[PDB]
Amino acid sequence: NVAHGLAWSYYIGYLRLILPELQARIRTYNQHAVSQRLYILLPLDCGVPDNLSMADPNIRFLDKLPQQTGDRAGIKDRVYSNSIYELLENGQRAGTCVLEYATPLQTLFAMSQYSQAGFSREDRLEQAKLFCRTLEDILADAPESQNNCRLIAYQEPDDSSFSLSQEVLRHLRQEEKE
Amino acid sequence: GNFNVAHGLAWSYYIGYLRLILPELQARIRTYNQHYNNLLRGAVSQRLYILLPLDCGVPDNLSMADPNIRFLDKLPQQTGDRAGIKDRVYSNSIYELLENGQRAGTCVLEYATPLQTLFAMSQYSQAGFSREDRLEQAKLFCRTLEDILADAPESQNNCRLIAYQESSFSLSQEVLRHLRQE
Ligand SMILES: Nc1nc2c(ncn2[C@@H]2O[C@@H]3COP(=O)(O)O[C@H]4[C@@H](O)[C@H](n5cc(-c6ccccc6)c6c(N)ncnc65)O[C@@H]4COP(=O)(O)O[C@@H]2[C@@H]3O)c(=O)[nH]1
């Protein structure tokens, strides 16, 4: 139940507002190069650094997209912002895409840290998996949504085996095979 | 069941919004009044007023909800690098409350956005929630929020919840009764 409202929160409050307009934001920037899907990272351990360079230094910030505004909930001119990132291979750019973590997992982490929330670390992993499931299902019955974005769910055990940069690039190159 | 959904959303609203803005809020307001509002009976108040309509009916534009609520200006914006999003923007709007053709108050006013999700979830088949579910959920959302705020280090007389059931009714009047109470 907890993760269910979180998943609908994410779609209703954010994904259904911005995705419909994402290509126009790209085409604006691209013409005056970046892939036209939003890449959303879903780390099941819910460990989410505000800076991606923390998760892999081969992930460097490049630019912001043009902002988007909605008047919503009686707040005037609410701003939706996204960041473009380069992904490095042997010190040199290999890819470019719009990239971010799903914020609702950062909420799930903090709830596990605060006593009044009554939420164990075991609860957090199950709610994380649940969150991923629900979001995936919502995004299937909404093709106008799925076709503008790509989800990546994964799990880490300190495993020096794992490069977030390499995994994204694996997904980027595999899109180019279509 | 209807507890855990509501519970979840209340924590989300604290973690991801309230605990980040409530601390700076009074500085933001104070700056606004000193430099841009030398109206002696027309200052902005020091609390954020959060409308909690219990049917989860949330329009996007507060002005169309009631004509005695007029948009005036925005506080200076607050930004944070969040989850890989460089420069996320938290923003708040100042509204004038009109009564008997006069100005009766000025405050920072908004709906609790999470209520929009409770509505949708009771409209979409896939979510599987009734209207009665939504009403139970909205009640528990307010209760959990109150509990959270009563123990929160960021809440320091810098917040007020306004819950109401929702013709003849007037939103501004409702907000004015809370303003006057202080
Ligand atoms: N009043 C107000 N509330 C805010 C604000 N930011 C967050 N919250 C509320 O706090 C709770 C926990 O927030 P998150 O943990 O960040 O989850 C979000 C988030 O990943 C994604 N998203 C929501 C907003 C956005 C913008 C304006 C108003 C409300 C929300 C948003 C954004 N501009 N930029 C990038 N992602 C965003 O959609 C999920 C559901 O969002 P909401 O249901 O609409 O409201 C949230 C939520 O209920 C704000 O500026 N103003």
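What you see of chain B is 151-316, 321-336, where the numbers are those given in Swiss-Prot.
If you're wondering, the header gives X-ray crystallography, 2.7 Å.
Placed from the backbone N, Cα and C atoms, the Cβ positions cover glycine too.
Sequence-distant contacts (6 or more apart, same chain, Cβ under 8 Å) of B:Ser162 (mutagenesis position) comprise B:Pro264. According to Swiss-Prot, the feature 3',3'-c-di-GMP binding site maps to B:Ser162, B:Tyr167, B:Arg238, B:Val239, B:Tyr240, B:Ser241, B:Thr263, an assignment based on experimental evidence.
Annotation source Swiss-Prot lists 2',3'-cGAMP binding site at B:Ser162, B:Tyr167, B:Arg238, B:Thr263. Annotation note: B:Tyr167 (3',3'-c-di-GMP binding site) sits in a helical segment as assigned by DSSP.
The 2',3'-cUAMP binding site annotation in Swiss-Prot covers B:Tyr167, B:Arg238, B:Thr263 and is backed by experimental evidence. Close to B:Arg238 (3',3'-c-di-GMP binding site) in the fold, though at least 6 residues off in sequence, lie B:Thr229, B:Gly230, B:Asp231, B:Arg232, each with a CB less than 8 Å from its CB. In the three-state DSSP assignment, the secondary structure recorded for B:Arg238 (3',3'-c-di-GMP binding site) is strand.
For the mutagenesis of B:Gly158 to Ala, Swiss-Prot gives this note: Constitutively active mutant that promotes the production of type I interferon in absence of cGAMP ligand. The structure shown keeps the original residue. Neighbour density for B:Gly158 (mutagenesis position): within 10 A of its CB lie 27 other CB atoms from the protein chains shown.
Quoted from Swiss-Prot, the note on mutagenesis experiment B:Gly158 to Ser or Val is: Partially constitutively active mutant that promotes the production of type I interferon in absence of cGAMP ligand.
Per Swiss-Prot, mutagenesis B:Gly158 to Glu is noted as: Abolished homodimerization and activation.
Mutagenesis annotation in Swiss-Prot: B:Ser162 to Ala, described as Slight decrease in c-di-GMP-binding. Renders the enzyme sensitive to 5,6-dimethylxanthenone 4-acetic acid (DMXAA) drug, leading to activation of the STING1 pathway. Renders the enzyme sensitive to 5,6-dimethylxanthenone 4-acetic acid (DMXAA) drug; when associated with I-266; the structure shown retains the original residue.
Note on B:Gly166 (mutagenesis position): other Cβ atoms within 10 Å of its Cβ, all shown chains, come to 18. Here Swiss-Prot describes B:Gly166 to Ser as a published mutagenesis experiment; the accompanying note says: Slight decrease in c-di-GMP-binding.
Per Swiss-Prot, mutagenesis B:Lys236 to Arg is noted as: Loss of deubiquitination by USP44. Its own atom aside, the Cβ of B:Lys236 (mutagenesis position) has 21 Cβ atoms within 10 angstroms in the protein chains shown.
Quoted from Swiss-Prot, the note on the mutagenesis of B:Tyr240 to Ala is: Abolished cGAMP-binding. Here the Cβ of B:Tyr240 (mutagenesis position) has 17 other Cβ atoms within 10 Å, regardless of which shown protein chain they belong to.
What Swiss-Prot says about the mutagenesis result for B:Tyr240 to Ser is this: Strong decrease in c-di-GMP-binding.
Long-range Cβ contacts of B:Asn242 (mutagenesis position) within its own chain (separation 6+, distance under 8 Å): B:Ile171, B:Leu175, B:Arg178, B:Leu198, B:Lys224, B:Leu225, B:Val258, B:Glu260. B:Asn242 to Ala appears in Swiss-Prot as a mutagenesis experiment; the accompanying note says: Strong decrease in c-di-GMP and cGAMP-binding.
Quoted from Swiss-Prot, the note on mutagenesis experiment B:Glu260 to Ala is: Strong decrease in c-di-GMP and cGAMP-binding. Cβ contacts within 10 Å of B:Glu260 (mutagenesis position), excluding its own Cβ and spanning all protein chains shown: 21.
Among the mutagenesis entries in Swiss-Prot is B:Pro264 to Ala, noted as: Strong decrease in c-di-GMP-binding. DSSP gives B:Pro264 (mutagenesis position) a coil state; it is part of no helix or strand.
One mutagenesis experiment catalogued in Swiss-Prot, B:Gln273 to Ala, is accompanied by this note: Abolished translocation from the endoplasmic reticulum in response to cGAMP-binding. Reduced phosphorylation by TBK1. Taken residue by residue with DSSP, B:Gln273 (mutagenesis position) is part of neither helix nor strand, so it is coil.
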Notebook entry, point to check: What mutagenesis positions among B:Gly158, B:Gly166, B:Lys236, B:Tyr240, B:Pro264, B:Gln273 have a C-beta sitting less than 6 Å from any atom of ligand 1?
Noted result: B:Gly166, B:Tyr240, B:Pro264
Check: Relative to the Cα of B:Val239 (3',3'-c-di-GMP binding site), which of the mutagenesis positions B:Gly158, B:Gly166, B:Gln273 has the closest Cα?
Finding: B:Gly166
Next item on the list: Could you round the CA separation between B:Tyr167 (3',3'-c-di-GMP binding site) and B:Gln273 (mutagenesis position) to a whole angstrom and send it over?
Entry: 26
Check: Given 4 residues with no model between B:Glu316 and B:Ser321, what whole-number C-alpha distance in angstrom do these ends have?
Finding: 9
